[PDB]
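Written below as structure tokens is the structure these notes are about.
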Amino acid sequence: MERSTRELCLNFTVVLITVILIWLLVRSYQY
Amino acid sequence: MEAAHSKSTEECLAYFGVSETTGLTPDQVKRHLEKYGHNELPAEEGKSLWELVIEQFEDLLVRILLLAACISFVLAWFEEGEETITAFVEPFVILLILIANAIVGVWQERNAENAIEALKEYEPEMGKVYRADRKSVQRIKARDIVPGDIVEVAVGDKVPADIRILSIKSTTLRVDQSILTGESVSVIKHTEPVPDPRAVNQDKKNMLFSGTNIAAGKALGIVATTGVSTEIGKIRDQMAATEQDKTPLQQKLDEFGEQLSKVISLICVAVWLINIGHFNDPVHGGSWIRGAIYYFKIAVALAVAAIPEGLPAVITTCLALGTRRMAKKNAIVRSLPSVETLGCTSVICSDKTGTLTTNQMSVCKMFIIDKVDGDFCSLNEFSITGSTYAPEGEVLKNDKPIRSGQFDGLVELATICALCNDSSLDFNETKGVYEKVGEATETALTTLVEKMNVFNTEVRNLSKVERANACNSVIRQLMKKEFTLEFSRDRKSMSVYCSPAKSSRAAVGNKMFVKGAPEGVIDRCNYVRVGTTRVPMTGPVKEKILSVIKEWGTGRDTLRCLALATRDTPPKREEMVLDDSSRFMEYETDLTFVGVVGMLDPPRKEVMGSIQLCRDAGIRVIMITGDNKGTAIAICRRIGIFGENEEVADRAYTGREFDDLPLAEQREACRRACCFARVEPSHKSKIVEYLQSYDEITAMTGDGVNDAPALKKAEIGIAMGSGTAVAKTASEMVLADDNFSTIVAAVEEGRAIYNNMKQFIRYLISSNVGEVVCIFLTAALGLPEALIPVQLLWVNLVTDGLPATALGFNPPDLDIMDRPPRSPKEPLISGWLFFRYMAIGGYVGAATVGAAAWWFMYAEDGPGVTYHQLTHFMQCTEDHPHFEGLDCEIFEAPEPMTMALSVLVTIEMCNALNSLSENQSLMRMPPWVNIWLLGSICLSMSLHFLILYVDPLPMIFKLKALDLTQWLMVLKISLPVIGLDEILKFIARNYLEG
Amino acid sequence: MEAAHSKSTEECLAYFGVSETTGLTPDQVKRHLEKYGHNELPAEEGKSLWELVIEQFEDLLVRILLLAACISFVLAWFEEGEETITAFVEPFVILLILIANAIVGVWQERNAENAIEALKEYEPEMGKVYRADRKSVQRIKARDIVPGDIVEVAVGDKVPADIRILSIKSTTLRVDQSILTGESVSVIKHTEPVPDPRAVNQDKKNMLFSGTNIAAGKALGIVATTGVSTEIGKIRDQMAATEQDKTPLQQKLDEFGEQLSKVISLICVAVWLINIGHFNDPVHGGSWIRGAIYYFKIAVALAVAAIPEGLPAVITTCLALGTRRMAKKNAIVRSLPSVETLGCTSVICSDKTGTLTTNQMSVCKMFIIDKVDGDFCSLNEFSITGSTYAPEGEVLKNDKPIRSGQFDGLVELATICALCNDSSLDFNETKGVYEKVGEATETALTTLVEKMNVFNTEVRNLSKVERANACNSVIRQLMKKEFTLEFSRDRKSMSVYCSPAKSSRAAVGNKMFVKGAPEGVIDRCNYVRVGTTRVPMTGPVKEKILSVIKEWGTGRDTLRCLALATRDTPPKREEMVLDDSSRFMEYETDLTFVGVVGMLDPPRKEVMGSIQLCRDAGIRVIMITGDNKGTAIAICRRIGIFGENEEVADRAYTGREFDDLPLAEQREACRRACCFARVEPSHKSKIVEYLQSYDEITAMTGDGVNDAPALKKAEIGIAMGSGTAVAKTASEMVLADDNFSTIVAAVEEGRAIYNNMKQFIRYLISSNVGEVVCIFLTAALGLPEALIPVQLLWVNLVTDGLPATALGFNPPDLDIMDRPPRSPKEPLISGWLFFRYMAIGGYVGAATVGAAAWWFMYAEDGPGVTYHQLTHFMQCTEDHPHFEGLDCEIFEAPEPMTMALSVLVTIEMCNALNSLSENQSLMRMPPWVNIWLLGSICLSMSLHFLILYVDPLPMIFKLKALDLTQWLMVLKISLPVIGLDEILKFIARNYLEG
Ligand SMILES: [Mg+2]
Ligand SMILES: [Mg+2]
Ligand SMILES: [Mg+2]
Ligand SMILES: [Mg+2]
Ligand code: NA
Ligand code: NA
């Protein structure tokens with residue numbers, strides 16, 4: 001079975017997402 | 001139902017409305033299934049993603065840091081309301097970095113719990129029920145049992161649900177209720193009703209409680225209650241934490257990690273203390289409030305990033321992954337802590353038949369008496385072709401096929417085989433193959449007769465199904481098997497009494513047929529049948545028979561052969577008492593030898609090499625066989641347990657011979673004994689005992705009920721996948737395929753797993769040491785903070801996020817099975833290992849602060865250039881008769897910080913490659929061996945460049961993108977970590993071999 | 001050049017090298033043309049298609065919506081990531097939709113720009129230049145002017161480039177530099193050099209700045225700078241946003257949309273707000289947070305389509321396409337706000353000559369004295385044939401052609417005409433027609449002499465060019481025009497002083513020739529020439545003359561006729577002072593009457609009807625003419641300004657008469673006056689002013705310099721296309737053809753455009769109120785959402801995309817020119833109108849949620865069928881003792897959604913057909929009247945069918961293709977909108993007429 005690849009994608013998106021929410025969140029106080 | 005013990009057997013059959021012959025009907029099945037539900041416990045809720053993240057944010061330090069970052073932001077307004085942006089954004093950064101650093105943890109624990117759980121998937125609980133579909137027994141999932149259907153249980157079975165005893169098929173029934181009643185001793189049962197309905201469990205001696213074991217016998221019964229209604233199900237809604245023990249590895253790891261936790265904390269308070277003389281400084285609003293807070297944050301942050309967190313979790317994660325791998329290879333890990341032990345295995349006692357061999361029983365050879373004349377003794381040897389239970393083959397004499405029917409000796413021979421049999425053949429249609437119905441020994445016998453056809457009966461005009469027992473049927477047509485004097489180990493044989501079919505008034509026409517070990521059967525022979533005649537058993541005749549038996553049992557086929565005999569004048573049908581086994585040998589005397597069948601079950605192909613592998617691994621294998629001492633030794637030679645020519649007189653014992661030794665000598669025997677033949681069930685236990693008294697870690701095979709004691713006794717209990725449920729529950733591991741080779745694989749997995757755990761540890765511990773020598777080296781030498789809280793916690797989120805978890809996919813190390821078994825005494829982290837940890841750790845730390853100091857002291861093509869006294873960077877605003885064209889505000893340049901970060905991260909990816917093998921060079925174990933890791937290195941470097949080039953990010957992160965030259969410097973400063981560890985590896989490899 | 005003001009006249013002529021007689025050479029032309037560039041400003045770039053798209057992607061709402069559409073999806077893969085397909089594609093469709101939304105937006109603003117800039121194409125800036133090509137003046141594009149060439153400017157001209165004054169032809173030169181200098185008063189200019197080169201514009205009194213007007217005079221000069229080097233050019237690189245005003249109508253509309261916006265906001269966050277007790281539904285994964293997001297998406301997805309964004313832009317759309325049509329009908333709209341006014345036009349003051357008439361001047365009739373005997377007085381009346389300026393026609397007496405040279409009176413008559421003349425004729429070869437060279441009045445006179453030929457000179461043997469001035473030349477061969485005492489309105493006449501040719505010693509031979517209004521000319525006569533004789537002027541003679549003049553001026557030809565007289569004994573050549581006009585009448589006395597020329601300029605054919613059309617529109621027409629009172633009234637009667645018989649004693653005033661009224665009486669005179677004769681320039685302003693005092697919207701024609709003030713005062717200033725550029729810059733609209741009829745057409749268009757503006761509004765507002773009550777009705781009756789966001793925004797992209805824009809092609813309404821002028825006071829959206837918007841609006845919404853309700857409550861041939869309590873669909877999974885064979889998951893059926901959408905869309909097409917006329921029935925105004933809209937209907941339905949039938953689509957859109965029967969239900973539910981509006985229309989049309 002091995003959910004191996006799902007493990008690297010999820011840990012690539014959790015640090016992708018929280019960086020996207022940094023671009024976003026910084027600008028909602030910039031304006 | 002309710003109080004089914006109080007009711008009578010019929011009152012129960014009635015209540016549900018079913019006969020103990022029909023079983024349930026597909027209707028009632030679906031009805032009960034809906035009225036009652038599946039036979040199981042309620043699949044518990046569990047926990048939510050939301051909840052676990054919250055529970056993560058319950059750390060003092062986590063709270064502390066986050067609270068102090070709120071206060072220092074709330075004091076970013078009062079003294080000088082200047083430009084903030086980043087000073088507001090910091091708190092929101094931290095809590096998001098932390099959030100994502102906790103989410104990752106859930107993924108780990110989910111993954112952990114998952115694999116562990118997913119093992120039960122490999123070994124589901126079954127049951128024997130009678131239903132409407134077919135007439136015979138149907139094996140099903142226990143969860144698919146409806147309270148009401150008829151159940152059958154036998155020796156070694158686990159009770160699928162609460163049953164009311166219908167009919168005891170054996171003469172006595174015994175049950176191990178230990179799991180519930182507590183009582184170790186097996187309790188007897190009956191089929192009568194128990195009076196008091198207000199009675200207790202121990203009193204319900206007509207009931208069988210789900211989760212109990214059948215110690216001895218066979219019984220029929222009707223399901224009373226299932227699910228939570230069960231006497232066991234009503235106790236599993238009691239205790240939630242039915243496991244409170246720590247494997248001595250986690251215990252030592254929680255000890256070590258706790259030692260770091262303490263030191264890390266001290267030199268974490270130290271950082272906040274060696275900065276008191278800077279609480280007052282202007283750059284902190286000139287207040288002991290903001291002063292003691294800008295360093296308090298640094299303190300708590302370092303601590304949060306450097307305290308080795310879920311160190312126990314590393315074992316949990318590692319056991320998780322090992323587990324699934326072992327199961328993939330047909331090694332079902334019952335008990336988790338066992339795996340740790342599995343590595344340290346030093347002895348394996350395996351059974352021969354079925355584990356070392358296939359148990360694909362077939363008769364190869366057989367002889368009868370040809371001609372006897374004083375000293376002249378000729379044998380009629382035959383070979384039979386085809387090793388499958390299939391009645392397809394031929395009987396050859398001197399390499400030419402013959403008609404066995406044309407040999408009177410063979411007619412009797414085949415007669416005895418068909419009538420001394422309790423097993424038979426069955427042609428499967430779905431599979432399209434013939435298969436056994438009873439013991440393999442007896443089934444091989446059945447097949448023999450079907451090939452011989454001593455009566456030239458038809459075969460080709462018979463369906464594949466009728467073929468199955470054709471010639472056997474015929475043989476039974478002639479004689480009437482009256483009764484059987486079954487086998488006993490005390491005499492090593494068995495017999496049947498038979499009367500002719502076509503006989504009215506016969507006083508002398510009854511015959512006894514004997515089958516058993518050659519040894520004793522031959523001794524109870526005074527006549528040697530010659531075709532149809534009979535002569536006296538001379539000494540020479542007995543000699544010729546024996547030598548051929550010896551030949552075959554010692555040959556390169558190591559055959560297990562049986563002697564066949566008849567008694568022509570059997571004692572009176574009445575003089576015979578069919579109770580005491582002690583009188584059977586007395587009836588089975590005054591015999592006429594007929595012939596001998598030699599039969600074969602070949603060793604598994606793999607066994608040969610698997611054994612060799614254990615030799616290499618320094619693991620002693622001990623064979624335990626039911627063959628005689630002769631054949632037993634032969635087999636050991638044949639499979640490499642013994643050399644071709646080496647001496648074995650003191651390395652192979654029979655049960656008897658063992659018992660004849662005094663206790664001191666028996667202990668002595670086990671230190672070098674490799675073969676045991678014809679033993680008693682008790683011997684397994686004693687052998688283990690002795691083995692333990694030498695500090696050996698033992699793996700012991702078993703599959704029977706009387707195996708349980710020794711299995712529980714052993715360090716690694718190994719039950720056969722096809723064995724008793726009693727055996728399995730008492731063992732720490734189950735062989736899916738019953739294969740000895742599998743056990744050897746399992747051990748290799750133990751070693752391997754132990755190594756991967758070391759990989760993870762080295763990487764975490766070392767990276768954290770560096771994480772601390774960094775922030776301490778800057779505080780000590782008074783240097784400008786090379787990394788700020790947000791940067792450190794980010795680096796933390798990447799390191800312990802991608803490469804670390806990608807280490808979970810490290811291939812097995814090399815020397816793995818060329819080492820002696822590890823001692824379960826040796827400590828986890830050795831002194832050398834700790835030196836290794838410090839060296840590397842300390843080096844990354846110094847390499848980080850030196851990366852920052854490179855942009856100042858030795859600043860090439862960049863500002864600063866303050867070769868000296870970069871140390872005292874506080875007396876810049878005030879005491880500036882030392883500044884030369886240098887702005888004080890440069891100590892806040894986003895370049896040194898970007899140096900530090902851009903080196904620490906790179907050095908971690910390097911260190912990750914160092915953690916492929918525990919000792920083996922990257923030239924002997926190339927980096928592209930773990931592609932997962934290599935992919936993780938890419939993603940990590942993706943994130944770094946992005947946090948540096950996407951304009952909003954580098955700003956809030958206090959970072960500025962670096963030039964190609966400075967990147968080359970990063971490499972020129974990181975890459976020597978590979979070389980350092982490489983040196984250390986070469987020292988650990990060539991100077992400290994083990 | 002540089003600082004040409006500091007340089008002398010020659011220093012400039014030199015610097016470029018050109019004589020102020022030669023002008024520039026084709027070589028020098030091409031050269032400077034490349035060395036300097038075309039005389040104009042650098043065409044601005046503006047922005048790019050994509051660059052503006054992004055700008056639209058900046059809304060609070062577009063952000064918020066396009067955010068919580070990805071927040072929702074991230075909480076979809078990572079919280080409970082089940083089967084998604086549509087869940088991922090939704091956000092990636094919202095943006096795709098929004099992209100195609102802006103594309104329409106930008107397209108419309110492009111089209112709005114195009115029409116606007118395309119107006120300057122109609123009225124190109126010209127210049128008068130002297131060059132090498134020809135000897136006379138050359139009229140060219142101002143852009144084709146190279147700094148260096150010689151420029152001539154005159155009264156009423158725009159200065160084409162920055163010019164250095166060479167030579168002032170008139171006696172003084174006045175210039176209106178208001179536009180740059182800010183000084184309102186006209187400044188005098190000179191040809192001398194201004195000292196300081198570092199001086200200011202206001203001081204450069206020898207310069208003429210491009211963009212300025214010649215207030216009075218004529219001058220010659222040389223171009224210094226052009227393009228961006230200009231003193232105006234360097235200022236046009238200053239302000240880009242010069243639209244710092246908005247019509248009181250735009251505001252009245254932005255105010256209304258702002259109100260709706262506010263209400264659309266309230267009943268939008270009330271939709272989400274009232275939906276809290278549904279945040280925890282199982283289909284929401286039971287999440288306060290997931291529920292908030294989902295309903296929060298609906299709220300904002302409303303706003304984005306519900307709030308009317310481009311209302312202020314719709315006004316502009318209209319004006320754009322209105323202006324364009326107007327210009328196509330020869331009415332160039334200088335001022336954009338003006339169009340809105342143009343509708344409300346209540347009064348038009350038009351000049352007669354050239355605007356009401358063709359100004360195709362020609363002499364029809366003429367008389368001279370036949371015989372006088374005391375009380376007997378006979379006239380010699382003649383008619384001339386041919387109304388063209390062509391010298392081709394014949395002089396009849398009593399319908400019989402005669403030889404005019406045979407009548408002495410006529411000889412002198414023609415002499416006076418040829419010598420009291422400053423104009424002449426010219427035969428054009430290209431056109432092959434004769435054309436005037438000077439004032440029409442005078443040229444018509446030249447034509448008369450050419451037709452008469454009082455000397456029987458040759459004609460036929462002369463080229464078509466020599467014929468032009470033949471006889472005229474002859475008459476000049478006889479007399480020598482010494483000087484002329486030019487015309488002054490204070491005496492209504494003019495004269496020349498002539499000496500004979502071959503005659504030196506003739507102190508008694510010189511004559512004075514007078515021509516002017518019969519009135520005063522006749523009164524300064526004491527003799528009446530009879531052929532070659534003279535007699536005294538008696539009372540009866542004067543009476544015969546005057547009666548004939550009256551007859552002609554009042555007849556069905558309304559001739560404007562002049563009297564021709566001579567002074568036989570003129571005062572001495574020296575006794576006369578030629579400076580003061582006051583002394584001229586004194587000279588022109590003691591005269592001999594010769595004869596009278598009666599001349600015609602016919603009224604334009606269309607004028608007649610146009611006036612009628614004005615009567616119908618409730619718009620009053622005021623004729624201003626230079627004729628005497630009598631003829632003026634005559635003309636008015638003749639063109640229908642007055643009734644054939646009606647009394648007009650108080651509706652016609654002369655300049656004089658008006659001035660003799662006191663101020664209060666004057667104001668009174670304007671309220672009913674319709675004819676003004678012989679007025680001063682000032683009377684235009686005063687008239688306007690009084691008309692303003694009655695709240696009239698006045699249109700005022702003008703063409704001369706002294707017209708500017710009144711043109712600026714009037715609400716609609718209308719300059720003639722053939723007039724001074726000063727009049728044009730002062731006015732709001734230019735008559736390409738100078739046709740009075742064109743003005744009327746311009747007003748009609750004004751009314752029409754207001755209507756189309758009404759159309760657009762109704763449709764937009766209404767459809768939107770619908771789009772809201774739809775989503776509020778389903779949220780208030782708690783129904784299963786009739787529409788989802790992706791559906792809504794799709795409908796929005798179509799509705800405000802194809803039908804809405806196609807309405808811009810609506811033909812003009814019907815009662816358009818039969819009502820009285822709209823008051824600029826009455827509001828845009830009236831009470832009745834609002835009620836009309838709500839009705840249709842609130843209806844389509846009801847019909848959309850009903851369309852879904854029908855698939856449930858009244859569900860025919862379809863599932864649901866839940867007659868009641870479809871309301872509480874949330875308590876279906878939980879409280880299901882009410883369900884009867886109904887799967888709860890039906891509330892997410894792809895059918896009720898396909899109803900709502902498939903209904904809303906069809907009702908919008910219907911509503912668009914309601915928006916063909918503001919009040920007129922589809923039977924009075926057939927739907928096949930706007931083919932473009934009809935075409936938009938097809939395409940809109942083409943997209944709808946396709947989004948239901950091409951498999952990828954209906955899936956992503958939560959839609960299933962419906963059956964022909966259910967389509968009939970759609971119709972049976974949409975089409976009653978047609979009827980509803982039709983009802984309301986019939987109400988306004990028959991009950992609230994106006
Ligand atoms: Mg760490
Ligand atoms: Mg066995
Ligand atoms: Mg809309
Ligand atoms: Mg005029
Ligand atoms: Na054990
Ligand atoms: Na005006």
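Heads up, header says this was done by X-ray crystallography, 3.0 Å.
Using the three backbone atoms N, Cα and C, a Cβ is placed for every residue, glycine included.
Classification of A:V26 (mutagenesis position) by DSSP places it within a helix. In Swiss-Prot, a published mutagenesis experiment is listed as A:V26 to A, annotated Slightly reduces inhibition of ATP2A1-mediated calcium uptake.
Within 10 Å of the C-beta of A:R27 (mutagenesis position) there are 11 other C-beta atoms, taking all protein chains into account. What Swiss-Prot notes for the published mutagenesis of A:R27 to A is this: Nearly abolishes inhibition of ATP2A1-mediated calcium uptake.
Swiss-Prot documents A:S28 to A as a published mutagenesis change and attaches the note Reduces inhibition of ATP2A1-mediated calcium uptake. Other Cβ atoms within 10 Å of the Cβ of A:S28 (mutagenesis position) number 9 in total over all chains.
In the shown protein chains, 11 other C-beta atoms lie within 10 A of the C-beta of A:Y29 (mutagenesis position). What Swiss-Prot says about the mutagenesis result for A:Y29 to A is this: Reduces inhibition of ATP2A1-mediated calcium uptake.
Sequence-distant contacts of A:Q30 (mutagenesis position), defined by Cβ-Cβ distance under 8 angstroms and a gap of at least six in the same chain, do not exist. One entry in Swiss-Prot concerns the mutagenesis experiment A:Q30 to A. Its note says: Reduces inhibition of ATP2A1-mediated calcium uptake.
All protein chains included, A:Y31 (mutagenesis position) registers 6 other Cβ atoms within 10 Å of its own Cβ. Listed in Swiss-Prot is the mutagenesis experiment A:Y31 to A, annotated as follows: Nearly abolishes inhibition of ATP2A1-mediated calcium uptake.
Those mutagenesis positions from A:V26, A:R27, A:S28, A:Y31 lying by chain B, with Cβ under 8 Å from one of its Cβ atoms, are A:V26, A:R27. Using a 10 Å Cβ-Cβ cutoff, A:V26 (mutagenesis position) registers 20 neighbours.
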